[PDB]
Amino acid sequence: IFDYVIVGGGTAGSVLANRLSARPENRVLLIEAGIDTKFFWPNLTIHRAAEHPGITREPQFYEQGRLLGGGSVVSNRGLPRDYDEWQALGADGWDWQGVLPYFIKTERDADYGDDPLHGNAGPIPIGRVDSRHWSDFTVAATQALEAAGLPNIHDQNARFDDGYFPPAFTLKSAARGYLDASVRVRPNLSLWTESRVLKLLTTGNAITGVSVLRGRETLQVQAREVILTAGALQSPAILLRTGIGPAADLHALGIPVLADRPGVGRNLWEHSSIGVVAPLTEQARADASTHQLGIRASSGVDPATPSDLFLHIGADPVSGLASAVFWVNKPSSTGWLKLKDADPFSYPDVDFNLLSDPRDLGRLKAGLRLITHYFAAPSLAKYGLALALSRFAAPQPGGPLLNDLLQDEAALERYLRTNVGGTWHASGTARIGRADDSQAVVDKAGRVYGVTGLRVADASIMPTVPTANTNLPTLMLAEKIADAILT
Amino acid sequence: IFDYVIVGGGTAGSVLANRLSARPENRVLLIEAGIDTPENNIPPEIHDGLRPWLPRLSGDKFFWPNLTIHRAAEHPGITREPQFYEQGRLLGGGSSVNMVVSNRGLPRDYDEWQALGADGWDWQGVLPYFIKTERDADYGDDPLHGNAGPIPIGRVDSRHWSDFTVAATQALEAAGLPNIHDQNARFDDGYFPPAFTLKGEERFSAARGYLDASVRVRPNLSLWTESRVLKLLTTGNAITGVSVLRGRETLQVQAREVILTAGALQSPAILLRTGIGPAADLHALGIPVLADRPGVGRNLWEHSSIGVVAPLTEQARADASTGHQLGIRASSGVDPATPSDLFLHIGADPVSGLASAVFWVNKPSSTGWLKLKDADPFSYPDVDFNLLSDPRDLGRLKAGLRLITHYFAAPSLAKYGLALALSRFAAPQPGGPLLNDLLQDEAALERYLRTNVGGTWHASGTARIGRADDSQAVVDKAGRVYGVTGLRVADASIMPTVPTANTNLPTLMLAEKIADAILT
Ligand SMILES: Cc1cc2nc3c(=O)[nH]c(=O)nc-3n(C[C@H](O)[C@H](O)[C@H](O)COP(=O)(O)OP(=O)(O)OC[C@H]3O[C@@H](n4cnc5c(N)ncnc54)[C@H](O)[C@@H]3O)c2cc1C
Ligand SMILES: Cc1cc2nc3c(=O)[nH]c(=O)nc-3n(C[C@H](O)[C@H](O)[C@H](O)COP(=O)(O)OP(=O)(O)OC[C@H]3O[C@@H](n4cnc5c(N)ncnc54)[C@H](O)[C@@H]3O)c2cc1C
């Protein structure tokens, strides 16, 4: 009988395996469906933009890590206001002051590790490119940003106003930080790779372990506590197949209901993305030859949500393209997922419902206007780049000219509703909330309401997606939950 | 016949006199009601920059005598009284009598000025004029700063901080606030050594910056001190001169353009008396309406303020010795649309024996108005700042008091054992209720705040820039008054909103920009 069985060995699971097995008396098992460290869940499709008249949506492949260390290189925290809002929404203690010590605990900052908002002893090394190694292309971009009044904020992780910066990244995954060779040798930590949890085992309303598919056979593993860290799409599906979720939906599938929890699979957040590309002219190719540049900006669409855009300006001599890709980093739209059926091998039916709130369409237009503004500044205009729209994930030629789409706002709206993407920042499907909030799924230490023996401790638990790439925040949150468990 | 007559030789007037007279062909007269402050004879209570509070201890001497205002919105169960409102009356105006702090606000303030219909007045647009005004002693080489302008700006070295200040910073670090170092090129929440204008120990007003001996020698520049403009001279809808009281004699001065830079309470009164204002108000006083402009005297902004004080305990007084020290930009959480809506100072004064935490709402929702009492050129306007008319400002003030509580509970500050009590902002003194007791009694706190809420001398917005089709607008993007010709306003009156800032540096900026628009 294990003390803790952790379901899924990705970013959060690795943290928890490490932290919980640090105590010799904790017998811990981490189960991961992928290989030890093609690399994704095969044939996993999702609906992207909200159903809309005139537009025809199809299912799209959505990459989710399927390997030890999972989704884990850009490594950023978000803003104080994100975490203060998590507390306002019922995540007691998850305000900025509450999460900041866990952001510190996770990291070793090469550049700023002695500053009071940083760590210098954590397992995840974080650093930035020296802004002196910047290409002349990047420099020209910074001169255009300067002319609009943007400072170089240097360190996006301890300075929170609008501006530009060298992006912080982890380069030497969460597997090599948290499951290094010292940790894997621990006697009390087991680590099953290529092994897939099928179902949670229950005794009444207690979860008592898991059924696992390992090699060719199905095993039962008994457990005092089960922690789901299967990801924001699969953790809530596991909950739903277990009978934890909206009763009517489960009864429709013949699933016996352990607890009627209407928040399970709701509150699906993402960041809404789009690209702009141009072929590199010769000056631009040459200048680019000498993660460079991130930009935090405000769209002005909603005064309540400053710093709601993230943009990256870059040039790549290899594909022969300049690009400006960006996303809505503080959105208003949310989606949902539900089961297709009770089969443990089925993926859920996922609808991100992107641009369902028209403020997000407003934000993408504003971002596009900002990009035309910057590239009109002399130091970027000199390159004579011809900017065309593209999908965020597949930045390639084929889209219409930026300057011409902005002059046809109905055509602009059609293009964005058709081609809007995600940034793989799926979150919020098993959210933290108060004991008397009927849409909450877990308490402030990840314990699932309505049952015993079960926590959730991955990106599913985020009350909202933060103003950030979701890997560092997930590491933080796993750190915080581990500490609460250890009590 | 002057090309430009500038009414009011204060912060903006000084800038405009200097910039417009830089071209030999421009015949410029600057008219100032108060005394001269020439560099060889600055009054000692003005010249002392380490004690900028001293003009206020000289009484009336350096201010508009007996200028009174209404402060807090009328509210049932609280009577309010007229209160004296300091406004500079001498060359350099407000910058000759101020607390010497020099900050810009935030990009969002000016981006909002553009959204409100002030085209060109966004952050990108005002930034070059902020750079032009300053020579920053600490960061003048950096991208968002200047190193060659006439107003020197600097900060205390953090090394030189008292142990008390240092303890306060530890308390704020525990709250997760960084030292932002430079409040004028970094715009997130946190704490900093405030930026201020001084030349060594001496005050450095806009008069010293812009009206020095080398500029006063200009033969095309005229400067009339102890001379008070009474009326604008009008021929149809064109303004064509001024009448001026000099001693007991009244004179007329002809002008191609008149620029009003008389301050945010007096510039709009001049407009109203000329017949440029809401028509029904003017009819009621029998002033002939030259142009029906309902925004004149509306849109009066301010920063709403309160203090918290405690007797210095032994350790606190000792810690206070060792070395404008510490400012704090913070968010109230009242409205997610207005981050950084609070400003706080924490310090210890061994003279009074008082530690204090004074703060104001730096992005308010409430606005007030002024109107004329009568047509007499010598009367002051009827001014109602209408503070806490919008309940969110009450919430911001309660939120800042809670923030102050939290900070002072930190070990670095708790060790001092300070008994924090409420106070009016302008005159910090005993007599107010204990902070911790009054936060246990919301209705008592309300009544206290509504009774004792103060301003910060950041009056603004009473002749606002706005769009050529906006009934509430008074001036265009270059300060030209809609409905007449020959008249501009170029002072703090024209700000569409008060920024997240003490208003001296933003006024210098706006006068630089307006001068430039004029010269093009
Ligand atoms: C291609 C891509 C690029 C990204 N880039 C970045 C980036 O640059 N910066 C950033 O901050 N974030 C980025 N993200 C997002 C970030 O990686 C995720 O938000 C983060 O990994 C979420 O952590 P998690 O622990 O919730 O889930 P995951 O890290 O996805 O871990 C879930 C794990 O559970 C396993 N699993 C699922 N079901 C079962 C089962 N039944 N039994 C056993 N195991 C199971 C999966 O195989 C997986 O290993 C990226 C994501 C992707 C997909
Ligand atoms: C006591 C005090 C302390 C302050 N502290 C600071 C601070 O530390 N930092 C900061 O940024 N801001 C502070 N301020 C605010 C800042 O000083 C003002 O907002 C700024 O001076 C406004 O400039 P202005 O040109 O609009 O008006 P003013 O500087 O007030 O200039 C108006 C001038 O016109 C003159 N005038 C008026 N009517 C007539 C007339 N009929 N004829 C001739 N002349 C006339 C006046 O005598 C005055 O000189 C302070 C203000 C005061 C009063």
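Numbering of chain B is taken from Swiss-Prot, so the residues present carry the numbers 5-327, 333-529, in order.
This deposition comes from X-ray crystallography, 1.9 Å.
The backbone N, Cα and C atoms fix where each Cβ goes, and this holds for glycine too.
Annotated in Swiss-Prot:
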| type | residues | note |
| --- | --- | --- |
| BINDING | B:15-16, B:36-37, B:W68, B:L94, B:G98, B:102-105, B:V233, B:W466, B:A501, B:512-513 | FAD binding site |
| MUTAGEN | B:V101 to H | Abolishes activity |
| MUTAGEN | B:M103 to A | 16-fold reduction in catalytic efficiency on vanillyl alcohol |
| MUTAGEN | B:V367 to K | 1.6-fold reduction in catalytic efficiency on vanillyl alcohol. Shows significantly improved activity on the aldehyde 5-formyl-2-furancarboxylate, which results in a better 5-hydroxymethylfurfural to 2,5-furandicarboxylate conversion |
| MUTAGEN | B:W369 to A | 7.5-fold reduction in catalytic efficiency on vanillyl alcohol |
| MUTAGEN | B:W466 to A | 39-fold reduction in catalytic efficiency on vanillyl alcohol. In contrast to wild-type, is active on secondary alcohols, such as (S)-1-phenylethanol, and is strictly enantionselective as this mutant has no activity on (R)-1-phenylethanol. Shows increased activity on the aldehyde 5-formyl-2-furancarboxylate |
| MUTAGEN | B:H467 to A | Abolishes activity |
| ACT_SITE | B:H467 | active site, proton acceptor |
| MUTAGEN | B:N511 to A | 53-fold reduction in catalytic efficiency on vanillyl alcohol |
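Where Swiss-Prot records a feature, it is marked here on the structure.
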{"residue": "B:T15", "record": "FAD binding site", "DSSP (3 states)": "helix"}
{"residue": "B:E36", "record": "FAD binding site", "DSSP (3 states)": "coil"}
{"residue": "B:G98", "record": "FAD binding site", "DSSP (3 states)": "helix"}
{"residue": "B:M103", "record": "mutagenesis position", "DSSP (3 states)": "coil"}
{"residue": "B:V367", "record": "mutagenesis position", "DSSP (3 states)": "strand"}
{"residue": "B:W466", "record": "mutagenesis position", "DSSP (3 states)": "coil"}
{"residue": "B:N511", "record": "mutagenesis position", "DSSP (3 states)": "coil"}
Remark   = Among the recorded positions B:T15, B:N511, B:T512, the one whose Cβ has the most other Cβ atoms within 10 Å is B:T15
Query = When you tally the Cβ atoms that lie within 10 Å of each candidate's Cβ, which of the mutagenesis positions (B:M103, B:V367) has the highest tally?
reply = B:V367
Ask   = Can you count the other CB atoms that lie within 10 A of the CB of B:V105 (FAD binding site)?
value = 19
Ask   = What count of other C-beta atoms do you get within 10 angstroms of the C-beta of B:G98 (FAD binding site), across all chains shown?
value = 26
Ask   = Select from the recorded positions B:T15, B:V105, B:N511: which have any Cβ-Cβ contact with chain A shorter than 8 Å?
value = none
Ask   = If one measures from the C-alpha of B:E36 (FAD binding site) to the C-alpha of B:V101 (mutagenesis position), what distance in angstrom results, rounded to a whole number?
value = 15
Remark   = Checking the recorded positions B:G98, B:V105, B:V367, B:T512 against ligand 2, those whose Cβ falls under 6 Å of one of its atoms come out as B:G98, B:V105, B:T512
Note = One would quote the Cα-Cα distance in Å spanning the 5-residue unmodelled segment from B:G327 to B:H333, in whole numbers, as 12
Task = Calculate the distance in Å between the alpha carbons (Cα) of B:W466 (mutagenesis position) and B:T15 (FAD binding site), and round it to a whole number.
result = 14
Key: B:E36 (FAD binding site): tally of other CB atoms within 10 A of its CB   = 32
Ask   = What is the separation, in Å, between the Cα atoms of B:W369 (mutagenesis position) and B:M103 (mutagenesis position)?
value = 15
Key: Euclidean distance between Cα atoms of B:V101 (mutagenesis position) and B:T15 (FAD binding site), Å   = 11
Query = Hey, what's the Cβ neighbour count for B:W466 (mutagenesis position) at 10 Å?
reply = 20
Request  = Give the sequence-ordered list of residues that share a chain with B:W68 (FAD binding site), lie 6 or more positions from it, and have CB atoms under 8 Å from its CB.
outcome  = B:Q91, B:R93, B:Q270, B:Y389
Remark   = Among the mutagenesis positions listed as B:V367, B:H467, B:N511, within 10 angstroms of B:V105 (FAD binding site) by C-alpha we get B:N511
